[PDB]
Amino acid sequence: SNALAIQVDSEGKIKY
Amino acid sequence: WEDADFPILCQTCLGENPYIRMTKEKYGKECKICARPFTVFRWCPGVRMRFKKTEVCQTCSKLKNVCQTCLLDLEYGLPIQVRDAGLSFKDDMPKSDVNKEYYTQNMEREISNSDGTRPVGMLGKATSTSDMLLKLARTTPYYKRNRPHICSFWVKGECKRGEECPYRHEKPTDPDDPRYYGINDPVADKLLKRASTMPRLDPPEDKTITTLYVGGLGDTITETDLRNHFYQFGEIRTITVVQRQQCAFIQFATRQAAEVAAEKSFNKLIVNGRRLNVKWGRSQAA
Amino acid sequence: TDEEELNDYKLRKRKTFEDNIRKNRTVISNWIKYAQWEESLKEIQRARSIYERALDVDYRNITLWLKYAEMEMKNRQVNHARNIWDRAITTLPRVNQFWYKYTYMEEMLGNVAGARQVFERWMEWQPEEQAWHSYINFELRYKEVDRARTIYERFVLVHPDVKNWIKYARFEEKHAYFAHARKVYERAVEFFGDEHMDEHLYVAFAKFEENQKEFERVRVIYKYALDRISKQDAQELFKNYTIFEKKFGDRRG
RNA sequence: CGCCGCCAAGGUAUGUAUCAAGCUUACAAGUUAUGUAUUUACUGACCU
RNA sequence: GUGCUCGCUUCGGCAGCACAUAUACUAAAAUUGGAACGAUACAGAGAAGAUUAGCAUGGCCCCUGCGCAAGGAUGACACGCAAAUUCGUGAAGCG
Ligand SMILES: [Mg+2]
Ligand SMILES: [Mg+2]
Ligand SMILES: [Zn+2]
Ligand SMILES: [Zn+2]
Ligand SMILES: [Zn+2]
């Protein structure tokens, strides 16, 4: 797609 | 600047022999596009065939999934322009020499040193394929690509060798129909050929043929799969499935959506791994 | 020959400015004036690559990143705008203006929870007071009671400023917070200022307690005087404390 | 008791738009004014 | 193809043994893009007056030279961007 894929771990916070 | 171990080599340039001998070099010829020192390899495909050493380098073949020496695709056996016209994304590359060409070429070689297994941009869009390009996908191709080019002194009648001249003879070429993107002269006629195929002659009335005789059901086609494949086209008025002939009857309100189904199912609608049988319904209350 | 003169003018300007950026690869005015000259054409797919290869020689400057971000914000493309804003703010965390203008673009956008994720990342880098009370004003301008209370517990443990000690007692002047106002006043009395009072907290404490009834207003100003600073007060406010106690009571004979 | 044997760059500039041979793959292929001390300019085809 | 062995029954026919797959395939090309130099015509020659020794910095400019010497007009190309001093607009916040 145009936007990149959102990487969030299983338990914690949103990863950048 | 470039070393290699083994090139791409689609099957129509390998020859008819699984046993070929090949010699290699460390720094051979320049590419005819970007002049990069690849490794030219030389082999003999057949006993009546020329050598067909190497046309381009490895890196420019790794951009667009192109074979090594005749500049066709590896995944089908088609040119590049048909492939990115059928997929509608070109993956642009410059034309000049030092403007932006070797810059992005060296950078795309630099970012592709890890994989060496898949192209840089075609990995995501070579999956949604086999719909429009499977119709012209030639199996067991003609070996006339491998035959040597035409020699002189038979055109003028001076050839002292006679039969032992290895190239060709008695082939008058034609100066009416013979690079990387465009333009290719017989390929335009090939697109006209795939645009001028042989469908059924359209009968001259106002879209009254809303029924259609599709069959070849067996045990793969079911009623809910067919009505959901018709649901993306539109809504039904009266559908049925008959099992004494393994067939299905569908109609539409204002014909046009089913019309592109007539574009979709002229021995072309391939679901559940079968070439379905389609001929015309009555639309006459007969 | 209108197209010939048009392409000749554009090609001469592009060639001159590409020779200018080829000569000097340090000063960044040339790339941004060239790219805003292409932005004047209003239809570009090449100026993003110009800003992208212009940050490779200098990514530590604020001006190029903010100008390309405001250029992409000026156009209607928001997805590529977010795709350059997030890498800008994760590249330079310590600057404030990128986060400010991205959150202001989100002020122009909706109030979705991704904005709150941006604001909690903006809390995570430990900025100064100017960011944090701006974010609590952001929480006030959408009328949030529970979440603004939630984000404000981590506020005091970083900055022990008296301007923040008196404004940790703000739910008194917002919700009146009674039992937890007594708990917040316990928090105002047990922490730093154990023997010197920081000469300002008990003023606002007695101010709100005079705004309240006569529960515990006699104890703090005159009877809790163990924590004095050599006179318990300057000359400027002691009689003001006395008249602050006098004429705002039950007024018995 | 008998050294030593000399070339060149340093100077008659070089940046352009057309017109062949040299070399290169032979391949991918379907405020006027006066008097004077005093310069600066101007004229007479002024003059050995 | 060639030599040897009656080895099998005619010197001749047969059989076995040994030798074991080269070539940028062309004398050509319908040919291919044709850059240097020379010729034509322009523009013309560093350093705030004139003639000018030069040595340098850069990279998408090269040449002569065996060059980690050197010389090519200092080998050529190097230009207006004032930044914060005054004022206007907009945003974030505080009393
Ligand atoms: Mg020099
Ligand atoms: Mg110089
Ligand atoms: Zn190449
Ligand atoms: Zn091939
Ligand atoms: Zn011949």
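Using Swiss-Prot numbers, chain B covers 15-192, 201-308, in order.
Every residue gets a Cβ built from N, Cα and C, even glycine.
The domain 'RRM' annotation in Swiss-Prot covers B:232-305. Within the domain 'RRM' (B:232-305), the DSSP-based counts of helix, strand and coil residues read 18 helix, 14 strand, 42 coil.
Secondary structure from DSSP puts B:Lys170 (mutagenesis position) in coil. While the structure shown retains the original residue, Swiss-Prot records the mutagenesis experiment B:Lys170 to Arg with this note: Accumulates in speckle-like structures.
Other Cβ atoms within 10 Å of the Cβ of B:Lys170 (mutagenesis position), summed over all protein chains shown, number 7.
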